Amino acid sequence: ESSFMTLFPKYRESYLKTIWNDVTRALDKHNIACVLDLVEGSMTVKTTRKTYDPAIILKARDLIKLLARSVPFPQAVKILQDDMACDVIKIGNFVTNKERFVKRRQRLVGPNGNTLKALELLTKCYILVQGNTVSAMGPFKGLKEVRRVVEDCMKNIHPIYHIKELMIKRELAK
Amino acid sequence: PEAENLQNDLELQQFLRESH
(Lines of atoms letter the chains of each structure in order from A and count residues from 1; the text may use other names and numbers.)
(Lines give C-alpha, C1' and ligand atoms only; values in the text may rest on other atoms or scores of the structure.)
Protein backbone atom coordinates (compact mmCIF):
# COMPACT_ATOMS: atom_id res chain seq x y z
CA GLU A 1 0.00 0.00 0.00
CA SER A 2 1.45 3.33 -1.13
CA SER A 3 1.84 6.14 1.41
CA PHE A 4 3.07 9.75 1.37
CA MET A 5 3.52 12.20 4.24
CA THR A 6 4.33 15.89 4.67
CA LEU A 7 5.10 18.18 7.60
CA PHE A 8 3.20 21.41 8.17
CA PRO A 9 4.19 24.38 10.37
CA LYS A 10 2.20 25.05 13.55
CA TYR A 11 0.61 28.29 12.33
CA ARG A 12 -1.32 26.25 9.75
CA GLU A 13 -2.64 23.56 12.13
CA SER A 14 -5.84 25.40 13.08
CA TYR A 15 -6.89 25.93 9.46
CA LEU A 16 -6.23 22.32 8.44
CA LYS A 17 -7.95 21.13 11.60
CA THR A 18 -11.24 22.73 10.55
CA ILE A 19 -11.10 21.91 6.84
CA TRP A 20 -9.86 18.32 7.19
CA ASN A 21 -13.39 16.91 7.01
CA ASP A 22 -13.64 18.32 3.50
CA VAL A 23 -10.21 16.94 2.56
CA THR A 24 -11.02 13.32 3.43
CA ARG A 25 -14.36 13.75 1.66
CA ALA A 26 -12.53 15.04 -1.43
CA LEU A 27 -10.15 12.09 -1.03
CA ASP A 28 -12.96 9.62 -0.29
CA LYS A 29 -14.22 9.93 -3.87
CA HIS A 30 -10.97 8.20 -4.85
CA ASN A 31 -11.02 5.78 -1.91
CA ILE A 32 -7.79 7.32 -0.62
CA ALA A 33 -7.29 7.38 3.14
CA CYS A 34 -5.80 10.39 4.92
CA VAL A 35 -4.72 11.19 8.47
CA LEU A 36 -3.93 14.49 10.20
CA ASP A 37 -1.38 13.86 12.95
CA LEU A 38 -1.44 16.75 15.42
CA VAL A 39 1.38 15.38 17.56
CA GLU A 40 3.91 14.92 14.77
CA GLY A 41 2.33 17.87 12.97
CA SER A 42 1.91 16.08 9.66
CA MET A 43 -0.55 15.15 6.92
CA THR A 44 -0.49 11.66 5.44
CA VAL A 45 -2.29 10.13 2.44
CA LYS A 46 -2.38 6.45 1.46
CA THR A 47 -4.03 3.99 -0.92
CA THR A 48 -6.43 1.22 0.10
CA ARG A 49 -7.75 -2.11 -1.15
CA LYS A 50 -10.55 -0.19 -2.85
CA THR A 51 -8.47 2.35 -4.80
CA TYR A 52 -9.48 1.97 -8.45
CA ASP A 53 -6.55 3.93 -9.91
CA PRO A 54 -3.55 4.00 -7.52
CA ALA A 55 -1.78 6.60 -9.70
CA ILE A 56 -4.06 9.29 -8.25
CA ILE A 57 -2.07 8.99 -5.00
CA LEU A 58 0.58 11.11 -6.73
CA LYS A 59 -2.01 13.85 -7.10
CA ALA A 60 -3.00 13.20 -3.49
CA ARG A 61 0.68 13.66 -2.63
CA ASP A 62 0.56 17.12 -4.20
CA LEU A 63 -2.66 18.19 -2.46
CA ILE A 64 -1.40 17.98 1.13
CA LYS A 65 1.90 19.49 -0.02
CA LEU A 66 -0.01 22.52 -1.28
CA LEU A 67 -1.99 22.45 1.96
CA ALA A 68 1.24 22.52 3.97
CA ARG A 69 2.40 25.69 2.23
CA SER A 70 -0.74 27.76 2.86
CA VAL A 71 -2.50 27.06 -0.43
CA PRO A 72 -6.27 27.47 0.17
CA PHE A 73 -8.28 24.23 0.05
CA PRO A 74 -10.70 25.17 -2.77
CA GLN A 75 -7.68 26.07 -4.91
CA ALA A 76 -5.66 23.10 -3.69
CA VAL A 77 -8.09 20.27 -4.52
CA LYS A 78 -8.06 21.30 -8.18
CA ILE A 79 -4.85 19.26 -8.36
CA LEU A 80 -7.00 16.10 -8.35
CA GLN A 81 -8.21 17.08 -11.81
CA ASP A 82 -6.40 15.32 -14.66
CA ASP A 83 -5.27 18.50 -16.42
CA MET A 84 -3.96 20.47 -13.41
CA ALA A 85 -0.26 20.41 -12.55
CA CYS A 86 1.58 21.91 -9.57
CA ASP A 87 5.05 23.00 -8.49
CA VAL A 88 6.43 23.99 -5.09
CA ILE A 89 9.52 26.12 -5.76
CA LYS A 90 11.95 26.45 -2.85
CA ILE A 91 13.60 29.89 -2.72
CA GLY A 92 15.48 29.73 0.58
CA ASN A 93 18.81 28.38 -0.65
CA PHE A 94 19.61 31.12 -3.18
CA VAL A 95 20.73 33.76 -0.69
CA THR A 96 23.05 33.33 2.30
CA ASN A 97 21.95 36.70 3.68
CA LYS A 98 18.61 37.09 5.47
CA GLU A 99 17.26 40.55 4.62
CA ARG A 100 18.49 40.34 1.02
CA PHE A 101 16.26 37.31 0.54
CA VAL A 102 13.43 39.49 1.83
CA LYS A 103 14.30 42.16 -0.75
CA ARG A 104 14.41 39.77 -3.69
CA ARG A 105 11.24 37.91 -2.67
CA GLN A 106 9.54 41.27 -2.21
CA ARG A 107 10.67 42.14 -5.74
CA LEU A 108 9.18 38.85 -6.91
CA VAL A 109 5.74 39.78 -5.53
CA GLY A 110 6.29 43.51 -6.01
CA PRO A 111 4.15 46.51 -4.98
CA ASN A 112 0.55 45.54 -4.11
CA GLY A 113 1.43 42.10 -5.46
CA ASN A 114 0.90 43.57 -8.92
CA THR A 115 3.88 41.93 -10.62
CA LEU A 116 2.83 38.59 -9.10
CA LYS A 117 -0.66 39.10 -10.50
CA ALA A 118 0.85 40.01 -13.87
CA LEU A 119 2.86 36.79 -13.74
CA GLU A 120 -0.34 34.91 -12.94
CA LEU A 121 -2.09 36.46 -15.93
CA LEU A 122 0.76 35.76 -18.35
CA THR A 123 1.51 32.14 -17.40
CA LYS A 124 -2.17 31.44 -16.69
CA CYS A 125 -1.30 29.96 -13.30
CA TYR A 126 -2.18 30.31 -9.64
CA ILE A 127 0.84 31.50 -7.65
CA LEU A 128 1.29 31.92 -3.90
CA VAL A 129 4.39 33.11 -2.06
CA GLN A 130 4.87 31.74 1.45
CA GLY A 131 8.02 31.77 3.56
CA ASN A 132 10.74 29.95 1.64
CA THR A 133 8.44 28.53 -1.04
CA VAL A 134 6.48 29.63 -4.09
CA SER A 135 3.52 27.34 -4.80
CA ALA A 136 2.36 27.31 -8.41
CA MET A 137 -0.58 25.58 -10.08
CA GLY A 138 -1.64 25.29 -13.71
CA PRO A 139 -0.45 24.18 -17.17
CA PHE A 140 3.02 22.64 -17.48
CA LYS A 141 4.45 25.31 -19.80
CA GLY A 142 3.18 28.12 -17.60
CA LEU A 143 4.73 26.36 -14.61
CA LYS A 144 8.07 26.19 -16.39
CA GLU A 145 7.86 29.92 -17.09
CA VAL A 146 6.95 30.65 -13.46
CA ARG A 147 9.89 28.55 -12.25
CA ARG A 148 12.29 30.36 -14.57
CA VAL A 149 11.02 33.78 -13.47
CA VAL A 150 11.12 32.98 -9.75
CA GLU A 151 14.50 31.25 -9.76
CA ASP A 152 16.05 34.04 -11.83
CA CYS A 153 14.45 36.63 -9.53
CA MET A 154 16.17 35.03 -6.55
CA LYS A 155 19.48 35.23 -8.43
CA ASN A 156 19.13 39.03 -8.74
CA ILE A 157 17.71 39.05 -12.27
CA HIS A 158 14.86 41.55 -12.50
CA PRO A 159 11.51 40.03 -13.56
CA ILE A 160 10.72 42.99 -15.85
CA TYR A 161 12.55 41.39 -18.79
CA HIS A 162 10.64 38.13 -18.31
CA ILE A 163 7.30 39.93 -17.98
CA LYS A 164 7.96 41.92 -21.15
CA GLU A 165 9.02 38.79 -23.06
CA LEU A 166 5.88 36.96 -21.92
CA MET A 167 3.84 40.02 -22.90
CA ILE A 168 5.26 39.97 -26.42
CA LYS A 169 4.63 36.22 -26.60
CA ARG A 170 1.02 36.73 -25.50
CA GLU A 171 0.58 39.40 -28.16
CA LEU A 172 2.13 37.23 -30.89
CA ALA A 173 -0.44 34.51 -30.16
CA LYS A 174 -3.26 36.63 -31.58
CA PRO B 1 25.21 50.22 -7.51
CA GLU B 2 21.72 48.97 -6.68
CA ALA B 3 20.23 51.91 -8.57
CA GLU B 4 19.72 49.43 -11.39
CA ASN B 5 17.14 47.43 -9.46
CA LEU B 6 15.50 50.59 -8.13
CA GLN B 7 15.21 51.87 -11.70
CA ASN B 8 13.80 48.58 -12.94
CA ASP B 9 11.16 48.58 -10.18
CA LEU B 10 9.78 51.96 -11.27
CA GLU B 11 10.11 50.97 -14.92
CA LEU B 12 8.18 47.73 -14.37
CA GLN B 13 5.57 49.62 -12.35
CA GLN B 14 4.93 52.18 -15.10
CA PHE B 15 5.03 49.50 -17.80
CA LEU B 16 2.36 47.52 -15.97
CA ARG B 17 0.36 50.72 -15.59
CA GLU B 18 0.62 51.47 -19.31
CA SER B 19 -0.38 47.98 -20.46
CA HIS B 20 -3.65 47.35 -18.61
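Since chain A takes its numbers from Swiss-Prot, the residues it shows come out as 38-211.
This deposition comes from X-ray crystallography, 2.8 Å.
Any Cβ shown, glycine's included, is placed from N, Cα and C.
Pulled from Swiss-Prot:
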type: MUTAGEN; residues: A:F45 to L; note: In temperature-sensitive mutant KRR1-18; grows normally at 25 degrees Celsius but fails to grow at 35 degrees Celsius; when associated with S-95 and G-207
type: MUTAGEN; residues: A:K66 to N; note: In temperature-sensitive mutant KRR1-17; grows normally at 25 degrees Celsius but fails to grow at 35 degrees Celsius; when associated with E-20; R-162 and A-261
type: MUTAGEN; residues: A:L95 to S; note: In temperature-sensitive mutant KRR1-18; grows normally at 25 degrees Celsius but fails to grow at 35 degrees Celsius; when associated with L-45 and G-207
type: DOMAIN; residues: A:122-192; note: domain 'KH'
type: MUTAGEN; residues: A:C162 to R; note: In temperature-sensitive mutant KRR1-17; grows normally at 25 degrees Celsius but fails to grow at 35 degrees Celsius; when associated with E-20; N-66 and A-261
type: MUTAGEN; residues: A:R207 to G; note: In temperature-sensitive mutant KRR1-18; grows normally at 25 degrees Celsius but fails to grow at 35 degrees Celsius; when associated with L-45 and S-95
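Where Swiss-Prot records a feature, it is marked here on the structure.
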residue	record	CB count, 10 Å
A:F45	mutagenesis position	21
A:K66	mutagenesis position	9
A:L95	mutagenesis position	11
A:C162	mutagenesis position	20
A:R207	mutagenesis position	13
Quick one: pull the CA-CA distance for A:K66 (mutagenesis position) versus A:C162 (mutagenesis position), whole Å only. 26
A:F45 (mutagenesis position) versus mutagenesis positions A:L95, A:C162, A:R207 - nearest by Cα: A:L95
State the Cα to Cα distance, in Å, between A:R207 (mutagenesis position) and A:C162 (mutagenesis position), rounded to an integer. 14
Coarse DSSP state, helix versus strand versus coil, of A:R207 (mutagenesis position): helix
Secondary structure at A:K66 (mutagenesis position) (DSSP, helix/strand/coil)? coil
Three-state secondary structure of A:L95 (mutagenesis position) from DSSP? helix
Based on DSSP, name the secondary structure state of A:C162 (mutagenesis position): helix, strand or coil. coil
